[PDB]
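Working notes for the structure below.
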Amino acid sequence: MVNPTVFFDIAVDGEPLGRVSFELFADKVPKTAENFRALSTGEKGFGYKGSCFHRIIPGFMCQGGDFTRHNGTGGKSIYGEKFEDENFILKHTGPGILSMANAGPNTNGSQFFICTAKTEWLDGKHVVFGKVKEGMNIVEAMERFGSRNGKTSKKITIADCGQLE
Ligand SMILES: NNS(=O)(=O)c1ccccc1
């Protein structure tokens with residue numbers, strides 16, 4: 001009944017940077033929220049720990065969650081390779097929104113993006129399921145290692161991850 005919280009400890013070429021925590025809107029998108037929560041604890045035997053943020057575009061978003069091919073072409077959900085667009089109740093209102101990457105309708109896997117700007121053109125195409133609670137300043141620090149074409153200038157990794165009380 002309380003929306004769960006998850007944390008990522010970020011590292012930059014293997015050096016600790018800081019912690020970002022997220023509220024997951026299990027009250028609005030329980031299935032999408034649950035996928036991200038379980039990938040964050042690793043309780044299914046796979047998930048986000050050790051994975052990288054492969055695409056970071058300043059003024060736009062930080063993209064991660066491809067834990068099988070590390071480049072935007074892989075990942076899987078806890079339900080099978082892909083699952084459906086749960087609903088589009090939540091909109092891309094500004095920095096800190098956590099939303100699902102996909103390749104067309106009903107193609108959610110494990111990849112996600114953290115918005116660093118309002119991205120309303122994504123409304124109704126990408127499922128918004130969470131938001132940064134603590135450490136937006138760490139997200140901004142990550143963001144500086146991106147570039148216009150999304151290539152990062154240092155390796156940005158989820159050193160550790162899990163669920164908070
Ligand atoms: N390239 N399409 S995507 O699902 O990865 C995506 C869309 C919008 C923002 C970040 C990521």
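When the header is checked for method, it gives X-ray crystallography, 1.8 Å.
The backbone N, Cα and C atoms fix where each Cβ goes, and this holds for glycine too.
Among the features that Swiss-Prot reports, domain 'PPIase cyclophilin-type' is placed at 7-163, with the record citing sequence analysis.
Look at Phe60 (mutagenesis position): DSSP puts it in coil. Per Swiss-Prot, mutagenesis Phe60 to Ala is noted as: Loss of ability to stimulate MAPK/ERK phosphorylation.
Under mutagenesis, Swiss-Prot gives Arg69 to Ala with this note: No effect on peptidyl-prolyl cis-trans isomerase activity. Reduced interaction with BSG/CD147 and ability to induce leukocyte chemotaxis. In this structure, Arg69 (mutagenesis position) belongs to neither helix nor strand by DSSP; it is coil.
What Swiss-Prot says about the mutagenesis result for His70 to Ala is this: No effect on peptidyl-prolyl cis-trans isomerase activity. Reduced interaction with BSG/CD147 and ability to induce leukocyte chemotaxis. Annotation for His70 (mutagenesis position): spatial neighbours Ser51, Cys52, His54, criterion Cβ-Cβ under 8 Å with sequence separation of six or more.
Quoted from Swiss-Prot for the published mutagenesis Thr107 to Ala: No effect on peptidyl-prolyl cis-trans isomerase activity. Reduced interaction with BSG/CD147 and ability to induce leukocyte chemotaxis. A 10 Å cutoff on Cβ-Cβ distances gives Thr107 (mutagenesis position) a total of 16 other Cβ atoms nearby, all chains included. A coil conformation is recorded for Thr107 (mutagenesis position) in the three-state DSSP classification, outside any helix or strand.
Under its mutagenesis entries, Swiss-Prot includes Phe113 to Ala with the note: Reduced ability to stimulate MAPK/ERK phosphorylation. Secondary structure at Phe113 (mutagenesis position), as computed by DSSP, is strand. Counted within 10 Å of its Cβ, the other Cβ atoms near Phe113 (mutagenesis position) come to 24, all protein chains included.
All protein chains considered, the CB of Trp121 (mutagenesis position) has 9 other CB atoms within 10 Å. Among the mutagenesis experiments that Swiss-Prot reports, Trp121 to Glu is described with the note: Loss of peptidyl-prolyl cis-trans isomerase activity.
One mutagenesis experiment named in Swiss-Prot is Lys125 to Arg, and its note says Loss of acetylation and interaction with TARDBP. When Cβ atoms from all protein chains are considered, those within 10 Å of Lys125 (mutagenesis position) total 14, not counting its own. Under the three-state DSSP scheme, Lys125 (mutagenesis position) falls in the coil class.
In Swiss-Prot, the entry for mutagenesis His126 to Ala states: Loss of peptidyl-prolyl cis-trans isomerase activity and interaction with HCV NS5A. Loss of ability to stimulate MAPK/ERK phosphorylation. The structure shown retains the original residue. Around the Cβ of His126 (mutagenesis position), the number of neighbouring Cβ atoms within 10 Å comes to 20.
Within 10 Å of the C-beta of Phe60 (mutagenesis position) there are 17 other C-beta atoms, taking all protein chains into account. When the mutagenesis positions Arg69, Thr107, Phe113 are checked against ligand 1, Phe113 have a Cβ within less than 6 Å of one of its atoms. Using Cα positions, the member of the mutagenesis positions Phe113, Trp121, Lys125 nearest to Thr107 (mutagenesis position) is identified as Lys125.
Distance noted between the C-alpha atoms of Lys125 (mutagenesis position) and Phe113 (mutagenesis position) is 13 Å.
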